[PDB]
Amino acid sequence: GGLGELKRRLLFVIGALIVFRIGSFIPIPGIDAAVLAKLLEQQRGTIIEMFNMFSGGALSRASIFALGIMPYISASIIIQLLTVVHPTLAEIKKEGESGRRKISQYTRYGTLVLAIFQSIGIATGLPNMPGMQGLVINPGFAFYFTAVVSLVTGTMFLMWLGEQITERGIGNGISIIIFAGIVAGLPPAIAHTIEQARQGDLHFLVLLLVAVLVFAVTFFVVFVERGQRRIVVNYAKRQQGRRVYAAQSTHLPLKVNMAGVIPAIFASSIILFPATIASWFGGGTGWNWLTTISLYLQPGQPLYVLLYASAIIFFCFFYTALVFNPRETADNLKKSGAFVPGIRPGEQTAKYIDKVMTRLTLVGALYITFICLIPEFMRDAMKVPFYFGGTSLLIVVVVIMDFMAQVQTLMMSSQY
RNA sequence: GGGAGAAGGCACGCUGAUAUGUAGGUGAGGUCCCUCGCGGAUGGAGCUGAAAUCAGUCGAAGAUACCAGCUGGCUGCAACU
């Protein structure tokens, strides 16, 4: 706040959020958001609620972003999938950053194609199914083309905003946009909670217990994320071997979390994808089957909570194992002549680190599972609104902690 | 040539550093050359590894056991194995 350098970046990010907000408050022409918002009040609109949380609340308002930034993440999932399966992309990836720019371009183009396909499916399928129940506009090719091009331009401009915040400002664009979109719904929730509290509909003690529990979860997950296991190693004697004296790290820190919201968003996309594709048909055979299997996975249902929990565990474990590389560490200790008591340098050192991280990231994922599990049972028992949900809290905490970590990192780098 | 191992004396363990194993010994990967091979040069990862010096430490005793010359002076005879 004091430094002007970070101040300009802050004003840039905030301003970007302003532009994004104004752009998100503009509904699609020929679409009434009132009947849509009225439709979400039923049980058939509860299944799309979880998908609405990642749209920044622009889904109910029928803004220029239908799916939000989700198709970009899904596009990244598809790109990584083709990278794992097809060796052709893997070869290009090994050609250096020059091929990484190609993977980039193909990821953006894939995002474009997915945006087009999803625009077509959504706009054509759901409204025109009854048809013309929610929309007055006739099911013609004009409305189709209009909706397609509109959602394409919207998603493209959104990606542009994501690139601008990432480049000309601190932190990730997608991260801060999703974060802002999530925390934007908190003040109306609190306001409506207070207004209904004086009506006798909601008890004050309940809200107090909710707030206290939220603060407790906060303090807890903050305490956990900064928790780490350090490996003590004393090296080295005999100063004329051209390695010592260090003047280096006397201990190797090991963090439970990376940390990032990427596994959470990815897992969210993966789990919600079958729920998203089945939510396009409200009536007909979709009501008899697709709507049923859409009710199979619900934020209020324990099954979806357990499945999403397992997804969180798997994605977080895989990501944590992917980011941290014991090879580079072992090579770093080898070139410096570090000898671990405990050990002998080689491949045996890499197996030890993996052995520790396997017993670490596991119980860490168990902790995250618990933290994600509590607010659902709290929502069932205390009847708290959906803005207090566990996923949103996790996203907020991760985003804030990681952003502040990056800030302190930049301040430490600029210091010495 | 010998006599001579003459006689007589000195250090000797362990641990650390000089060097997280040195001097040497071996010689991978790589790059180059080739009359292209079980080739040549470069190359130094890994592996092996004395000796010494300095500092410390235990014990009455460090060639701690088994192992492993008694030595010197005069003379007879036979040169010698």
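Heads up, chain A uses Swiss-Prot numbers, so what you see runs 14-429.
How was it done? The header gives electron microscopy, 4.8 Å.
Placement of Cβ uses the backbone N, Cα and C atoms for every residue, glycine included.
Pulled from Swiss-Prot:
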type	residues	note
MUTAGEN	A:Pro40 to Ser	In secY100; temperature-sensitive
MUTAGEN	A:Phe67 to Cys	In prlA3; altered signal sequence interaction, transient channel opening and closing in presence of oxidant; massive ion flux when cross-linked to SecE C-120 mutation
MUTAGEN	A:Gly167 to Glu	In secY100; temperature-sensitive
MUTAGEN	A:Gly240 to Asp	In secY24; temperature-sensitive at 42 degrees Celsius, impairs interaction with SecE even at 30 degrees in vitro
MUTAGEN	A:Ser282 to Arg	In prlA401; altered signal sequence interaction, transient transmembrane channels open
MUTAGEN	A:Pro287 to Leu	In secY161; altered signal sequence interaction
MUTAGEN	A:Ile290 to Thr	In secY121; altered signal sequence interaction
MUTAGEN	A:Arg357 to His	In secY39; cold-sensitive
MUTAGEN	A:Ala363 to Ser	In secY40; cold-sensitive
MUTAGEN	A:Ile408 to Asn	In prlA4-2; altered signal sequence interaction
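The secondary structure of A:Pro40 (mutagenesis position), as reduced to three states from DSSP, is extended strand. Per Cα geometry, A:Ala363 is the residue among the mutagenesis positions A:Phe67, A:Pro287, A:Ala363 nearest to A:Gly240 (mutagenesis position). Considering only the mutagenesis positions A:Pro40, A:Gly167, A:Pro287, A:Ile408, A:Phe67 (mutagenesis position) has A:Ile408 as its nearest partner by CA-CA distance. Neighbour density at the Cβ, taken as the number of other Cβ atoms within 10 Å, is lowest among the mutagenesis positions A:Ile290, A:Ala363, A:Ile408 for A:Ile290. Cα separation, A:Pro287 (mutagenesis position) to A:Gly167 (mutagenesis position), rounded: 24 Å. Cα distances from A:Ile408 (mutagenesis position) to the mutagenesis positions A:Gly167, A:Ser282, A:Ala363 are smallest for A:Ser282.
Reduced to three states, the DSSP call for A:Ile290 (mutagenesis position) is helix.
A distance of 11 Å separates the Cα atom of A:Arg357 (mutagenesis position) from that of A:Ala363 (mutagenesis position). Just so you know, of the mutagenesis positions A:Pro40, A:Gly167, the Cβ with the fewest other Cβ atoms around it within 10 Å is the one at A:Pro40.
Under DSSP, A:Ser282 (mutagenesis position) is assigned to a helix (H, G or I) in the three-state scheme. Checked against A:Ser282 (mutagenesis position) by C-alpha proximity, the mutagenesis positions A:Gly167, A:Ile290, A:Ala363 yield A:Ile290 as the nearest.
Annotation note: A:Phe67 (mutagenesis position) sits in a coil segment as assigned by DSSP. Its own atom aside, the Cβ of A:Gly240 (mutagenesis position) has 13 Cβ atoms within 10 angstroms in the protein chains shown.
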